[PDB]
Amino acid sequence: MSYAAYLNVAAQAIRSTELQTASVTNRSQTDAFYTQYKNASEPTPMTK
Amino acid sequence: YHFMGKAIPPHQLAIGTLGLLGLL
Amino acid sequence: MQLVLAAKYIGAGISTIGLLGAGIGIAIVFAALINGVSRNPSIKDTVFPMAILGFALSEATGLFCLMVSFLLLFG
Amino acid sequence: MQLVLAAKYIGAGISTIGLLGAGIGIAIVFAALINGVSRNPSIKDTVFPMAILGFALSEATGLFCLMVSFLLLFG
Amino acid sequence: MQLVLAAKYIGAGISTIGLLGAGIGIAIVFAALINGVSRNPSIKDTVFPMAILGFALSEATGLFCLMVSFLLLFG
Amino acid sequence: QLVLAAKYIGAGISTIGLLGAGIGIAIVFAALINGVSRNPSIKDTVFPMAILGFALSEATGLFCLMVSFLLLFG
Amino acid sequence: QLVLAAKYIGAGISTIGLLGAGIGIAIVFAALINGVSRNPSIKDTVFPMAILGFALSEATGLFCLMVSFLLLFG
Amino acid sequence: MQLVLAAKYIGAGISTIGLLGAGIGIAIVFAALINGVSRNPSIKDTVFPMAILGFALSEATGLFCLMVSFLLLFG
Amino acid sequence: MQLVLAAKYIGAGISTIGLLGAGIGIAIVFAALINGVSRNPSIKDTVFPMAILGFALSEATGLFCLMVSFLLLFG
Amino acid sequence: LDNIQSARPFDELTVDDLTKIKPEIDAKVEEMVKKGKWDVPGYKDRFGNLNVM
Amino acid sequence: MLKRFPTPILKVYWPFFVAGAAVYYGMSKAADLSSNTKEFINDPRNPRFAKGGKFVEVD
Amino acid sequence: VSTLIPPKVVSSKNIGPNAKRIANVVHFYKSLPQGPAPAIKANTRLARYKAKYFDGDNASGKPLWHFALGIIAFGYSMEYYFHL
Amino acid sequence: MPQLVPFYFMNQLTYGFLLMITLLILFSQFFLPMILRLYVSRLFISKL
Amino acid sequence: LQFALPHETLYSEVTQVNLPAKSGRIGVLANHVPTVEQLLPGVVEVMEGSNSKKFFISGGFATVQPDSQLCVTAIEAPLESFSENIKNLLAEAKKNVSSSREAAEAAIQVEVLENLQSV
Amino acid sequence: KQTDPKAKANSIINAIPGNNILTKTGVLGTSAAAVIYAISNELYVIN
Amino acid sequence: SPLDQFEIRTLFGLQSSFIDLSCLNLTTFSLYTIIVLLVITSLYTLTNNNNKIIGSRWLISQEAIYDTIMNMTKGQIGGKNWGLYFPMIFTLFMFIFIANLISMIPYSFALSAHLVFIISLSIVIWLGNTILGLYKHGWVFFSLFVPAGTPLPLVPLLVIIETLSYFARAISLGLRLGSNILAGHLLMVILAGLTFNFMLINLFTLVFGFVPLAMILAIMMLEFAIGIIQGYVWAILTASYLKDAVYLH
């Protein structure tokens with residue numbers, strides 16, 4: 001994606017039936033979530 | 001802020017050269 | 001008056017040399033234009049009027065040397 | 001008169017020195033074009049009209065020289 | 001009396017070669033202007049007065065040579 | 001006769017402009033070399049522009065050359 | 001009065017030295033523009049060096065102009 | 001001695017052609033000075049007296065040229 | 001005779017044109033010196049004598065230009 | 001609401017009218033010229049200067 | 001119309017005015033020295049002819 | 001120059017809630033309400049020239065063309081009378 | 001050159017310096033502060 | 001030693017490295033100038049005298065060291081013994097997404113894809 | 001005489017006579033004369 | 001004679017035999033100075049519609065000139081008191097800017113192309129820098145002539161060919177402007193003179209005789225640029241010179 005990630009879309013467009021045996025198919029699935037935090041209380045939830 | 005011969009540091013030195021070439 | 005009119009032609013010949021300044025000049029301006037577009041293709045509408053301006057201001061120095069030749073040919 | 005005419009041939013000889021400006025300059029433009037395509041190839045279609053524009057405008061200051069050369073030949 | 005006007009016009013022809021030192025001058029100034037704007041797009045409003053300053057304050061040395069040419073031609 | 005001698009003088013003078021082509025053709029081929037060496041994949045695209053630049057600078061030199069021949073013969 | 005005519009040829013030839021002066025002021029302000037454009041916080045540091053180098057280069061182009069004025073007026 | 005007195009002035013004119021080298025040379029020295037201080041701001045106190053050293057050492061050629069011009073004009 | 005006494009002075013006026021070679025050469029030498037010191041400070045003690053070595057024989061070529069003017073100016 | 005009660009010709013208010021209602025404007029401009037400050041402090045931020053460069 | 005503001009234009013610009021008077025005087029003497037040359041001694045619009053003298057005319 | 005800078009700053013800031021109120025209503029009460037004393041025109045042979053070309057919404061650059069035509073006519077009359 | 005060396009030197013320089021002193025007094029006291037009154041007025045209505 | 005993916009690290013002595021730099025291809029060698037450059041999404045190659053072995057890459061950074069060691073870092077990566085229809089069917093879906101912040105990411109795919117086609 | 005000239009030229013002469021013009025009988029009654037005078041007398045030299 | 005456009009002709013006349021009153025009399029140069037003064041008066045008097053705050057479309061021009069010369073002389077002399085020298089730095093602009101647009105009008109006349117007035121104005125500004133510098137900074141005014149920390153065995157050379165560049169400044173500043181305006185006008189008149197005799201030969205030349213007309217139109221397009229840029233370059237160099245004279249480097 002980003003630049004930080006530039007080479008993780010260039011590596012995940014360039015990810016997409018071979019090497020993807022566990023390794024890469026899983027390198028492609030990330031299950032993270034972010035949430036911003038305000039005055040204790042949060043903001044809202046969203047997928048990374 | 002020059003130092004010629006460890007003397008008093010001269011002012012700017014610019015007037016003396018003009019005075020030398022003036023009398024010619 | 002044959003000598004002065006022979007000298008007029010030689011003077012108009014000598015006053016042609018100053019055009020090489022403009023001939024290298026316009027080129028150096030446009031060469032910098034090309035090498036500036038290739039480094040950054042987004043700054044085109046900012047840079048290209050300055051290239052036209054440098055073109056004009058060097059072509060003026062070319063024509064200032066052409067007009068002396070046009071004086072020495074006829075005037 | 002031979003003395004005027006011979007000097008007119010000499011001035012026509014002298015005048016064509018300024019065309020080396022255009023000869024260096026057109027080539028400077030095309031060389032910057034070559035070095036610009038080699039950095040970014042997707043900008044060739046944009047840049048090449050200004051390269052041929054620079055060719056024309058640098059040939060202009062050589063053909064003014066050539067014009068003064070012919071006016072010191074056939075006029 | 002023909003010799004004075006003849007060498008006068010020859011010297012006035014000679015004293016226009018210095019404009020090739022001004023065409024290339026304006027060229028190199030606007031070339032650096034283009035290369036400086038292209039590699040930093042936020043420097044234009046700081047580098048443009050130095051560009052105009054260097055432009056005319058470099059031509060002046062070709063215009064001195066043109067005034068020597070005018071004092072020869074008409075004075 | 002003075003005029004035929006001035007013809008040969010002017011024909012000698014007018015060949016100075018060939019150094020413009022002799023330098024400029026080299027600047028084009030130098031940018032060609034430095035472009036192929038930086039990017040070998042663009043060679044077939046770039047090479048006709050180098051041929052074109054050689055031809056046009058050759059024409060600018062050949063103008064001085066033909067003025068030299070006109071001062072020689074015609 | 002061959003000398004009265006030949007001083008004008010000298011005043012014409014002695015004006016060629018401004019060729020160096022114009023190219024010189026160009027190279028100085030060209031380096032100044034490149035130096036400001038690379039490092040934006042150096043203008044007030046290095047600008048008097050540019051004005052100094054311009055003053056020196058003009059004066060050493062100006063030698064030719066004062067020799068031309070001595071030939072044309074003296 | 002009209003021929004020799006005229007050749008005095010012709011030689012004094014042709015003498016200062018080589019004086020343009022000093023005008024280019026001071027510029028190349030200060031050009032590298034600005035270009036070097038632009039990279040490193042903290043190298044000024046070493047490089048600047050070296051720059052004025054190169055200035056005077058390149059100036060000596062143009063001064064010798066102007067000296068030969070004054071020798072041909074005044075004796 | 002005046003015909004060779006004129007030619008002495010004219011040849012001395014010619015022979016100072018080669019001084020521009022030294023006047024630009026000292027500049028290129030000290031320019032690369034300044035670029036090297038500003039690029040790498042700690043290499044100065046090794047680099048500086050090479051620049052003095054280049055300046056020495058470049059200025060000697062300038063003196064080679066100037067000595068023919070001295071030889072033809074005084075016999 | 002006396003501010004809205006007096007109506008608003010700001011598109012056609014005269015500087016002579018401001019000088020008549022405020023001599024403080026005239027005194028501030030006069031002292032600002034006498035000391036020499038042709039600058040106007042805080043003008044450029046909300047109002048564009050429209051210099052060419 | 002316009003309200004005149006008393007700006008200080010004398011305790012700031014005096015050397016410009018002194019230089020103006022000096023260049024005025026020096027150009028007066030330069031004009032008088034140039035108006036008596038060989039080329040311009042018979043141009044009839046010079047102010048010599050409006051007061052007295054007429055036609056040196058020996059060149 | 002510090003004092004001068006301070007003076008300019010003070011002018012911008014000025015001097016003295018109530019500081020806005022007894023400023024703004026005291027400014028507003030003698031603000032003339034309906035654009036009063038309009039004086040949309042007059043008769044002085046140039047105020048009619050100023051209203052048609054130079055005032056509020058007309059503002060057009062035709063007086064540059066009038067002026068250029070004036071100098072063209074005047075210079076042509078003088079050149080014809082002296083040289084032609 | 002013939003045209004810029006007449007007898008009219010003192011004419012040129014006299015009306016020129018009269019115009020310079022005229023424009024200097026005229027600009028400085030009249031026309032620059034009538035722009036600066038507009039500036040201070042706009043900023044005074046802006047600050048209110 | 002010095003050429004690493006985050007999941008798989010690769011190389012160790014080298015006679016010539018070719019890289020797809022920020023501004024056009026470049027070639028490091030036996031002694032080279034110390035440099036850092038962004039690595040564009042393109043092919044690379046190692047050397048061991050006369051040994052040809054080319055990889056593709058995602059992009060990252062190269063860094064020629066004063067001590068002379070070259071360090072090359074990318075994310076994902078054998079040549080054609082790695083990556084046609086796998087590319088083709090994906091290229092379809094790529095171009096499709098572009099016409100859609102979301103479609104901006106697809107712009108990144110077109111250039112990365114178009115490049116790979118040439119191999 | 002023409003198709004639409006009798007209205008378009010009439011409106012042109014009216015607009016030439018709509019601004020305080022007592023020459024509404026012929027708008028070009030004095031202009032076309034003075035043009036002939038300037039041409040025949042050679043008042044404007046082509047230069 | 002392509003240079004007949006700069007002839008000075010006397011119009012209203014005045015003479016005597018007691019005193020030489022021929023200095024002041026209404027002349028072509030003098031009448032065009034009256035025209036320059038009335039134009040500059042017209043750009044500010046009737047421009048302002050009834051002293052309105054909003055500043056109608058004409059006043060944006062004389063707003064922008066004011067602002068681009070304030071922001072230019074604040075970036076040059078830029079010290080404790082820069083505004084005290086601002087009316088001179090503005091009235092050196094507006095004279096040259098108006099006197100090089102009036103001169104573009106075809107049957108008109110260049111004030112700026114008289115070297116005797118412009119060189120005189122330049123010498124006035126140079127002496128008014130030296131006198132101001134001496135008055136403000138005593139005997140240490142000559143510290144301007146040494147650049148910076150320099151080696152002492154080459155200081156007097158670097159003083160001599162600094163002062164030579166210091167009094168070349170007297171005539172260079174004027175002769176730049178004079179040369180630009182004179183060469184531009186002489187170029188336009190000579191190319192008009194050539195294209196006129198180009199179009200009086202056989203009728204095939206008035207056909208496709210549009211390209212030299214277009215070249216003269218392009219040079220006239222260039223000439224406004226070379227006329228306004230010189231009006232700016234005058235006002236930037238005589239701001240830099242007051243920086244040198246007022247503040248010692």
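Looking at the header, which is where the method is noted, we find electron microscopy, 3.6 Å.
From the backbone N, Cα and C atoms, a Cβ is placed for every residue, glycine too.
Over in Swiss-Prot, the protein carries these features:
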- I:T46 to L: In strain: DS400/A3 and KL14-4A (VARIANT)
- I:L53 to F: In strain: DS400/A3, DS401 and oligomycin-resistant mutant (VARIANT)
- I:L57 to V: In oligomycin-resistant mutant and cross-resistance to venturicidin (VARIANT)
- I:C65 to S: In oligomycin-resistant mutant (VARIANT)
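Location within the structure of each feature annotated in Swiss-Prot.
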| residue | record | CB count, 10 Å |
| --- | --- | --- |
| I:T46 | variant position | 10 |
| I:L53 | variant position | 11 |
| I:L57 | variant position | 12 |
| I:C65 | variant position | 21 |
* Asked: How many Å separate the Cα atoms of I:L53 (variant position) and I:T46 (variant position)?
  -> 12
* For I:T46 (variant position) and I:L57 (variant position), determine the Cα separation and express it in whole Å. => 19
* Pairwise Cα distance for I:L57 (variant position)/I:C65 (variant position) [Å, integer] -> 12
